[PDB]
Protein chains: 2
Amino acid sequence: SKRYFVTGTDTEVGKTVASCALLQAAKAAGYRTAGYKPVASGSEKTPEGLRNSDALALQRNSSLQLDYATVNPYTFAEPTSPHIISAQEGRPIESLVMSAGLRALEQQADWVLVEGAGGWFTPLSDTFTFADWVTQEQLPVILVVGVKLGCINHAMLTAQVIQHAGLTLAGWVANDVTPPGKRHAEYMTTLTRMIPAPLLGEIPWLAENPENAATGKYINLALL
Amino acid sequence: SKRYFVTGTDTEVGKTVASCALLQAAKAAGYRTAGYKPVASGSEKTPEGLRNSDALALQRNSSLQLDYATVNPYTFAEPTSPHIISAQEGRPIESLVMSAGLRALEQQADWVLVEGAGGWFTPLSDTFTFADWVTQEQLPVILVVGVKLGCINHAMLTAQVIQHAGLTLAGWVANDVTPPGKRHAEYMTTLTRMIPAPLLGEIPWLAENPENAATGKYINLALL
Ligand SMILES: Nc1ncnc2c1ncn2[C@@H]1O[C@H](COP(=O)(O)OP(=O)(O)CP(=O)(O)O)[C@@H](O)[C@H]1O
Ligand SMILES: Nc1ncnc2c1ncn2[C@@H]1O[C@H](COP(=O)(O)OP(=O)(O)CP(=O)(O)O)[C@@H](O)[C@H]1O
Ligand SMILES: C[C@H](N)[C@@H](CCCCCC(=O)O)NC(=O)O
Ligand SMILES: C[C@H](N)[C@@H](CCCCCC(=O)O)NC(=O)O
């Protein structure tokens, strides 16, 4: 299987909207797809247990019918850093459970997208970060950049740390989190020059429910 | 002279409020102080020319009476990345002018704080970033962390890139940009464990005009 890890320049830059666009393009290409969000914090109560909205988006944009626990093994109610609520609840986030989950998806899907939580360095325990697990798995990384003032600094910090860890930055996606503003073209030119990876596409500002929008068309999967 | 460069985990995390606190503590220690903001974008019109508010804060928190142009040689009206408006206006930001300005302050002050613009990697031209000038000058760096969800990732990205450039991370300052929230103690413990530099102090959430507040007391200059 082809496998990709999706990270963002910050929490809340639209990493899930860009992951749904990527899944929609891979399905259109004829791949058997599966989204995977191993760890999620910030979840709602239902009859079946806690459900996270981002993991639900990944589950319904996958071409295979998947059970929720397969998409998201670790679900926490509180919207904070996963290491804080893991310790609080007495539920360790185990690297072997996160890896087994990835393998289980690979039995049925040939194109798997793995979405982390928050940014690159999100702690999972007091001695282990999400970055350590991605390095261990040797996943190529796609960076989602929310285009706003301050995103050049955050895109270059994340890009350099991934290359320092000896991983492949497979590409980047520009996500328009605000309406058209005055220096949009110049920001897109600087970002294209500075990130050492192909620009895979640009998702426009979509006011109403953008993870349910048909966004596959904004991604050029040929460059991956 | 003692010289320090102050950077932030993002634009608008309170780097100027923390720089005014640092200047107030150094004055209380008996140093002859000068703040320096070489490049500023986002300025108001006055009879004397354009004036940036952050540079004005640095100028009035300095113990020496300094002229505005000495504090801030490069002033741009538009609140965008300095390389965009520099090119637009036909006014190159010269590394030799930025360095001469630092030396001119060193003739009269024995404790100089240098504040950049935005985050670490802010571009000054198409081939030159603020990070290149700080490396060239070999300035020790103080990191200001606005405490909010996502700041662990941004504090660790910036910390690692500065150490990769062979510079000293002299310390960090926690700035409380929001009112007391639920996981504040756990965020302060994680940040203290993860940033490889002393915590110099914590500035509380100050609703009304915090750069005019007397904040020197929250900084322990002994650890610098
Ligand atoms: N193209 C777009 N147009 C309009 N709104 C967008 C958008 N992309 C993202 N958003 C909005 O920004 C917010 C964050 O988006 P999203 O849920 O995809 O982020 P994310 O995956 O980075 C969150 P986390 O850090 O918790 O993993 C959402 O409310 C979403 O609707
Ligand atoms: N301790 C605090 N309490 C309340 N508000 C604070 C605060 N620290 C910073 N702020 C507010 O956050 C905003 C940004 O602060 P500040 O001007 O110091 O940031 P900064 O220097 O990072 C800006 P730039 O990126 O343009 O250099 C201001 O409106 C300021 O009043
Ligand atoms: C306009 C901002 N407020 C700030 C400069 C921000 C540059 C951000 C560049 C980037 O996107 O990383 N200006 C200043 O510090 O004077
Ligand atoms: C609660 C957030 N929305 C997100 C996790 C953010 C962790 C941020 C850690 C940090 O401060 O760097 N959750 C999630 O992606 O499910």
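Residue numbering in chain A adheres to Swiss-Prot, whereby the residues present occupy positions 2-225 in order.
Note that Cβ sites are derived from N, Cα and C of the backbone, with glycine treated the same way.
A:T12 (mutagenesis position) carries neither a helix nor a strand DSSP state and counts as coil. Of all the Cβ atoms in the protein chains shown, 18 others lie within 10 Å of the Cβ of A:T12 (mutagenesis position). Among the mutagenesis results in Swiss-Prot, A:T12 to V has the note: Strong decrease in ATP affinity; essential role for this residue in the steady-state affinity for ATP. The residue drawn here is the original one.
Counting every protein chain shown, 12 other Cβ atoms lie within 10 Å of the Cβ of A:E13 (mutagenesis position). For the mutagenesis experiment A:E13 to A or D, the note given by Swiss-Prot reads: Almost no change in activity.
The annotation Mg(2+) 1 binding site is assigned in Swiss-Prot to A:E13.
Sequence-distant neighbours of A:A118 (ATP binding site): residues of the same chain at least 6 apart with a C-beta under 8 Å from its C-beta are A:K38, A:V40, A:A41, A:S42, A:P83, A:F131. Per Swiss-Prot, ATP binding site is recorded for A:13-18, A:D55, A:116-119, A:176-177, A:205-207, A:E212.
Annotation of the mutagenesis experiment A:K16 to Q in Swiss-Prot: Complete loss of activity. With a cut-off of 8 Å between CB atoms and residues at least 6 apart in sequence, the same chain places A:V7, A:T8, A:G9, A:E116, A:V145 near A:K16 (mutagenesis position), listed in sequence order.
The annotation Mg(2+) 2 binding site is assigned in Swiss-Prot to A:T17, A:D55, A:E116 on the grounds of experimental evidence. Using a 10 Å radius centred on the Cβ of A:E116 (Mg(2+) 2 binding site) and all shown protein chains, the other Cβ atoms total 29.
Mapped onto three states, the DSSP output places A:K38 (mutagenesis position) in coil. Here Swiss-Prot notes a mutagenesis experiment, A:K38 to L, Q or R, with the remark: Complete loss of activity.
What Swiss-Prot notes for the published mutagenesis of A:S42 to A or C is this: Almost no change in activity. Around the Cβ of A:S42 (mutagenesis position), a 10 Å sphere holds 21 further Cβ atoms from the protein chains shown.
According to Swiss-Prot, the substrate binding site annotation covers A:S42, A:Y188.
The number of other CB atoms found within 10 A of the CB of A:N176 (mutagenesis position), across every protein chain shown, is 28. DSSP classifies A:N176 (mutagenesis position) as strand under the three-state reduction. Quoted from Swiss-Prot, the note attached to the mutagenesis of A:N176 to A states: Increases affinity for CTP 3-fold, no change for ATP.
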Practice problem: Work out how many Å separate A:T17 (Mg(2+) 2 binding site) and A:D55 (ATP binding site) at their Cα atoms, rounded off. | Solution: 6
Quiz item: Helix, strand or coil: which one is A:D55 (ATP binding site) in, per DSSP?
Solution: helix
Practice problem: Work through the recorded positions one by one (A:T12, A:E13, A:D177, A:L207) and name whichever has its CA nearest to the CA of A:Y188 (substrate binding site). | Solution: A:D177
Quiz item: Hey, which of the binding-site residues A:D55, A:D177 is the loneliest by Cβ count within 10 Å?
Solution: A:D177
Quiz item: How many whole Å apart are the CA atoms of A:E13 (mutagenesis position) and A:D55 (ATP binding site)?
Solution: 11
